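**Student:** If you scroll down you'll find the structure; I have some questions about it.
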Amino acid sequence: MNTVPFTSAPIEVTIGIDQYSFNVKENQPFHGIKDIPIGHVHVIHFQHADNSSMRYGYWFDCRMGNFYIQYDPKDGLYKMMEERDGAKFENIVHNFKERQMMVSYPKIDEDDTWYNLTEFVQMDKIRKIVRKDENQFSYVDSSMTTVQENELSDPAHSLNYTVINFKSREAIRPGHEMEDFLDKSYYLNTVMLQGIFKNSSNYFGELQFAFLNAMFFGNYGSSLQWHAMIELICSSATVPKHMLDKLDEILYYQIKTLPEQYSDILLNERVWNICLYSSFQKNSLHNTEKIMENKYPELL
Amino acid sequence: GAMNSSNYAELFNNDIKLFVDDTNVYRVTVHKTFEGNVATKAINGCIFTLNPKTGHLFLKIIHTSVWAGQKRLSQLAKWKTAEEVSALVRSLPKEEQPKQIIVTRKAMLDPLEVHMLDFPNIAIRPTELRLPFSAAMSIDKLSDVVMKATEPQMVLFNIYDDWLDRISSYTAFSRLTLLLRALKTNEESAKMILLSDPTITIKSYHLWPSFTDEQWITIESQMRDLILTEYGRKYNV
C-alpha cells in the first residue's frame, strides 16, 4: 500500500483519487492519501473551489517512484513531484501517518471498479500519449487538445492519441472503397491491431485511458477518441470473439461509473445508437446494451 | 458548403465544376412472378455528369450486366456512380479536372468523398437546389443511346447544342432547367410543345430543335404555362 504525501493545502480544492473525491478547506492540515493499491495506475486530480474551470491531474504508478504533491503559488496549481531520497520520503510519510493527517484510499474489498476501468492501462503507454519524458507521471487537464484536433496548437501540451479517420487513405484501400467504408475490419485488424497497436490489449488500454480523461477532466478530444475506438470495432463485421466479449465488459464498467448527470455531454447519441442497434456488433454487447437501456433510455 | 439560390452565379464562373446526378443509374420495372410474388428487372441506366458553364455532358451508360449477382443494388449504385466519376476525373488532363463536384443527392457525398481521397483539393458539395436532371431520359437521343447499349459506354454531348453562340451560360442553364422541369412535370405535353410545329427540326448533331431567338421565347412561355397548370392540379390551387 503506497502513499502520496502533500506538503500542504494552501487553497480550497476538491481532490480526486481515481473514482473517489474529498473537499479540502483553505489551509486545512491535509497531508495526503495513504493505502493506495499497488498494481494499478492511479490518477490524482484537482478542481479549485474558486475556479471550477481547469480540472487537472496526474497519472502515476507508485511502483515507479516516490511521488508527492506541493502547491506552487506562482503557477497557481498543485504539482506532482518525485522525491529521489528514499529515507527522507519514508520519514515524511511515517510522521504524517503518525499524526493521522492523511485520508485513506477508500476501497471496498468486494469492489473491482478501478481494476475494471484500468485493466489494460499501462503507465508506459500513458507516457507516449502524454509526452514529458523528464517525469515518471503524466499531467492532463480539461483544455489539452489531441494531435487530431490540432490538424483540423502547441505540440508539447497535446494528447497523442492514435489518429482514427474513417475517410482517410489509411482507412480505405484503393479499389476497396465501398467494402472498406461499410465494413471497417481491414482498418481495425490489419492497420490498427496488427500495424499500430500490435495487440488488442494496447488498443483497449488507449480506449480506457481516453474514457477516464473524458470523465475525470471533461476533456472533449478524449471523449472523441473513446467514441472513435468504440465505433471502429462496432463497424467491423470481423472481430475476434475474445475482443467483443472484453469490449462488452469494458464498456459496461464505463457506463456504470459515468455520473448520471454527465450522460448529456459525455455520450454521443449517434455512435451509441449505431453501435447497439445498427452495427455488425448490434447483438454482441449484451451487458452494455442492458445497462445503457436501464440507465440512459433517453439517449437511445 | 451547400450550393443554393444565394450562391447561384458561382455555377458560371471560370472554376471548372461538374454536377453529378445518380437518379437514372439504377432503373427497374417492378412485375408479378408466375407464383404471384413481385420481382424487379433492371434496365440500362446512366450517370448524368454536367459542366453547367460549357454544357459538356459526360453520359456514362450503366449496362444491366454491372448488377448481375450483386446485392443491395440501390446502395451499390451510389458507390458505382462515385467509382465512375472518380475514373472520369482521373481520365481528364489536370487542367480539365474540376475544382468542385456538386451532387444533386446528399446520399452521394460519402461515396464520392471516399472515391476522391486521392484528390483532396476537389471540393465535394451538396446543393439545396431541386434540379430536374432525373428528366434527362425524357430527351429522346439520350434515352436512345442508353437503351441500345450492349456494354458499358461513355457518350459525350453538349446539352446546350449551339445556344452559347447567342446566350450566356446563366441563360442556357435557366433554359435547360425549365425544359427539364416541364418534361418532368408533364412529359407528353412538354414533348408536344417542342415538336408541334413540323418546320422546326433537330439537327443530327443536336438534342433540341433549331428555334430562333423569338421561337425560344414562345417555347419558354409555353413551358412555364405547362408547369403552373400542372401545379394548380397537383395542389388544387
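Heads up, residue numbers simply count up from 1 along the chain you see.
When the header is checked for method, it gives X-ray crystallography, 1.6 Å.
Using the three backbone atoms N, Cα and C, a Cβ is placed for every residue, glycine included.
What Swiss-Prot shows for this protein is this:
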MUTAGEN   A:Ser236 to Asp or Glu (Swiss-Prot position 253)  Disrupts interaction with PRP8
MUTAGEN   A:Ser236 to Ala (Swiss-Prot position 253)  No effect on interaction with PRP8
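Describe the structural surroundings of these features, if you would.
**Tutor:** According to DSSP, A:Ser236 (mutagenesis position) sits in a coil region rather than a helix or strand.
Around the Cβ of A:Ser236 (mutagenesis position), a 10 Å sphere holds 22 further Cβ atoms from the protein chains shown.
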**Student:** Between A:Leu152 and A:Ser153 the model skips 4 residues; how long is the Cα-Cα span in Å?
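**Tutor:** Between the Cα atoms flanking the 4-residue gap there are 10 Å.
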